[PDB]
Amino acid sequence: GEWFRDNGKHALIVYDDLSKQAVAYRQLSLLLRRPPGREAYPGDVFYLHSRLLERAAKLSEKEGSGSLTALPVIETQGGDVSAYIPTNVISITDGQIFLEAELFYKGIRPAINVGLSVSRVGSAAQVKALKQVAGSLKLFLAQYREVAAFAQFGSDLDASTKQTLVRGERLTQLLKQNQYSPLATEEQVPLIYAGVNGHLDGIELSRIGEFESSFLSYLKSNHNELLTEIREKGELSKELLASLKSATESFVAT
Amino acid sequence: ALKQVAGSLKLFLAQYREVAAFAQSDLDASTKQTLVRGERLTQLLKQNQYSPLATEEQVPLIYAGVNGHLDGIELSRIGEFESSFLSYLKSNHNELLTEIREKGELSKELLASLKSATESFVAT
Amino acid sequence: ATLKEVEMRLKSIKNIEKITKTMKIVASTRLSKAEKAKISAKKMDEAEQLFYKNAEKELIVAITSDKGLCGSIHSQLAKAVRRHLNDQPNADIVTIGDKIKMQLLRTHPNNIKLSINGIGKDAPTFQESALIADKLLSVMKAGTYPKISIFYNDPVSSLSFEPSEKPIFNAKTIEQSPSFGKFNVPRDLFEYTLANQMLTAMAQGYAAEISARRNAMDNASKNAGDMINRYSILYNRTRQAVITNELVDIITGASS
Amino acid sequence: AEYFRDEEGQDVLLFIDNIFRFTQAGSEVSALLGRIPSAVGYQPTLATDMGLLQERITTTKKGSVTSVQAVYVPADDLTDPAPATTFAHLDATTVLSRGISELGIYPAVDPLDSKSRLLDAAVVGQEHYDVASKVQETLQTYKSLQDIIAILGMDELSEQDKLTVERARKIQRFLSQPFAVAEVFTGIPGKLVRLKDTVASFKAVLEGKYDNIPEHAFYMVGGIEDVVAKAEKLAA
């Protein structure tokens, strides 16, 4: 991948997965009778994964503007992030996408735990239009994760608290996605816009999957220029926001 | 001298330790008295750094706390009381403090005199 | 279970215990006013009793709590009342409170003909009760009913309650009784005493609801403790096991 | 099995019971061979020892091999490096659980830890995938409400959650099945159920058709027809 990086091209390298590499290096180190460390891993496994991962970089315009992006995979045993290798890799990396089985079996697939998942580069890496519309999404999901736990306790609640459930459940439902079916940001922006601004509050929670299926087909067929602008420019002007709101309310009328 | 009063102090502090945890729904009169006692005494348990107190001075304070006298004071002023009380004892009751030092026991005469002094100051 | 999952479940249980403690505190706060109101309404019923004792189709009235977490008393009493009234299961039911509406399913659930809401948001009182009862009389002709059954929880104990129900009846129930010689006054009675009995049942139900909640939420908080204890025992046993394995690891590290 | 695959040109079944014992023996001889132990005391060569064996069992263009491997789980610890390493190789894994056999459920397979790469709408069809997803979602909801139920009891759940818990319990019992081999010690005649019948039965249960039937009727019956017949017998 560093050839692409160093020749001004862009590369994405996935390691699937670094835990098995650490196991292999532990085998080598112990058969060489080097001193064991924690969990019988040798002393320099952190040096290993660090000198592996630090090779991901974005080079300056003088150096050719090339870049290499790393997505190391790590398999935790029973969610124990306190283990040696998970700790080392979590320390080294610039962020994490955290996958949980309880979410998977609740039907939330691709099962990303939005609470634990953190990107340390943050919004600087995000496309401008999705940065705009998705501003409040993190706040609403953060509120939902608490208020849902409160609600399952069986306590009655005020309408202001109930609204947090109303939008949180439908946003959690909205982020579901089928395997091998990635969405263009052109297509993602309208969905997040509709979900965040409360347009979905009138939809039965179980039918949200239909909306996300049909709404885009509407936009592609009746508002194609809006999608074309969102794709080409990558940012939402006031006029594009107004048009997107108009189309969203026109469709939601059903 | 210190034992005589601290043995009683233990009982009130244990009772408060129970009652406050229970109450944390109006309090029964005895429990209200227990809460008043417990927090008024807690204001004596608090102490400033590098400010040790002699036994001659600990005994009268614990005496005023145990016999319920300082229950007549708002807790937020007990500290201002505690010091001034001692100063009053230095001026009007020096004999009591000197006897506490020399004999180390609250003899009936000294105990009653201390009660009188505490009443006098609390009224003052 | 794995240590991580044990920690997760233990935290969930502890949070539930905290929430139930807060609701217990709220119930204990309401308890004094609830009991005083129930006693006052029971005493105040004597004015109508002084005449009703001497004078001596179907309908359904439900007066229960507006929300759950009232122990089993609130819903179970209304369900038992519906089961007992199932001698005329098709009676038109006027329902107050979500728990009473659910317990109405013990009789025919389709009998509903009137509804009320918001009972749990405030202490029992005649101020809005009178307007609600006037709307009920307009919509259901309650003033001429031969027997309309209104059921409410009876706070039989400091922390226990039992189901109870009483029949509201038209003016003819008093005007036609042969004993009336001991005394449209009868219709004025069928209005005023009807409302008074409704208020007394409402106050009794509120007192029973608050007492049952104060008992049952505390029971829930106490029950949380046993499972928390056993899970803590399991958690510490797992900690011992992992500590033993760590010791084994460092011993094998030192020996070679 | 490899000779049957490569040179007889045949489809092959290769049952192995129990492949954990291979790793266990490797561990038993490990220390005497002078190797420094790893982890909880396994040989360093664990991963490659499993690899050189497992990658031979594979299907190839010359022939098809179907391999069923029984895997021991020491001290019921699925995080132990032996089964944890074994998971990476299998295509379909079913996790038998003590906590479920403790309920009298047999075969006691855990429905929320068994997984297969074939459970895919492109392979099994949309109906099968939807039924399985709803079954697992209901069971997971019940598992998430276990502690709240233990604290407050069923009387305090929402109507939707109460219905979900009841349907989850019926589904959980309906997953049990009496094997013929078990007739010796279960005392219940064996049953065998079509895949089509399984999908249709669980779809019908999830649709709420049979929700009036008692839970006890779903236990160890077979298909939904047996559920109805046992409901009749229990009612009589």
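Throughout, chain C uses Swiss-Prot numbering, with the displayed residues spanning 34-89, 104-230, 237-309 in order.
Per the header of the entry, the method used was electron microscopy, 3.3 Å.
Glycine too: its Cβ is placed from the backbone N, Cα and C atoms.
As given in Swiss-Prot:
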type	residues	note
MUTAGEN	C:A273 to V	Lower activity
MUTAGEN	C:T297 to A	In ATP3-5; dominant suppressor of the slow-growth phenotype of yme1 strains lacking mitochondrial DNA
MUTAGEN	C:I303 to T	In ATP3-1; dominant suppressor of the slow-growth phenotype of yme1 strains lacking mitochondrial DNA
VARIANT	C:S207 to I	In strain: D273-10B/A1
VARIANT	C:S308 to F	In allele ATP3a
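Overlay of Swiss-Prot annotations on the structure.
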residue : record               : Cβ within 10 Å
C:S207  : variant position     : 14
C:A273  : mutagenesis position : 23
C:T297  : mutagenesis position : 10
C:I303  : mutagenesis position : 13
C:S308  : variant position     : 8
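Straight-line distance linking the Cα atoms of C:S308 (variant position) and C:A273 (mutagenesis position), rounded to a whole number, equals 53 Å. Ranking the mutagenesis positions C:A273, C:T297, C:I303 by the distance of their Cα atoms from the Cα of C:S207 (variant position) places C:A273 first. Filtering of the recorded positions C:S207, C:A273, C:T297, C:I303, C:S308 by Cβ separation from chain D (threshold: under 8 Å) yields C:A273, ordered along the sequence. Across the fold, the C-alpha of C:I303 (mutagenesis position) and the C-alpha of C:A273 (mutagenesis position) stand 45 Å from each other.
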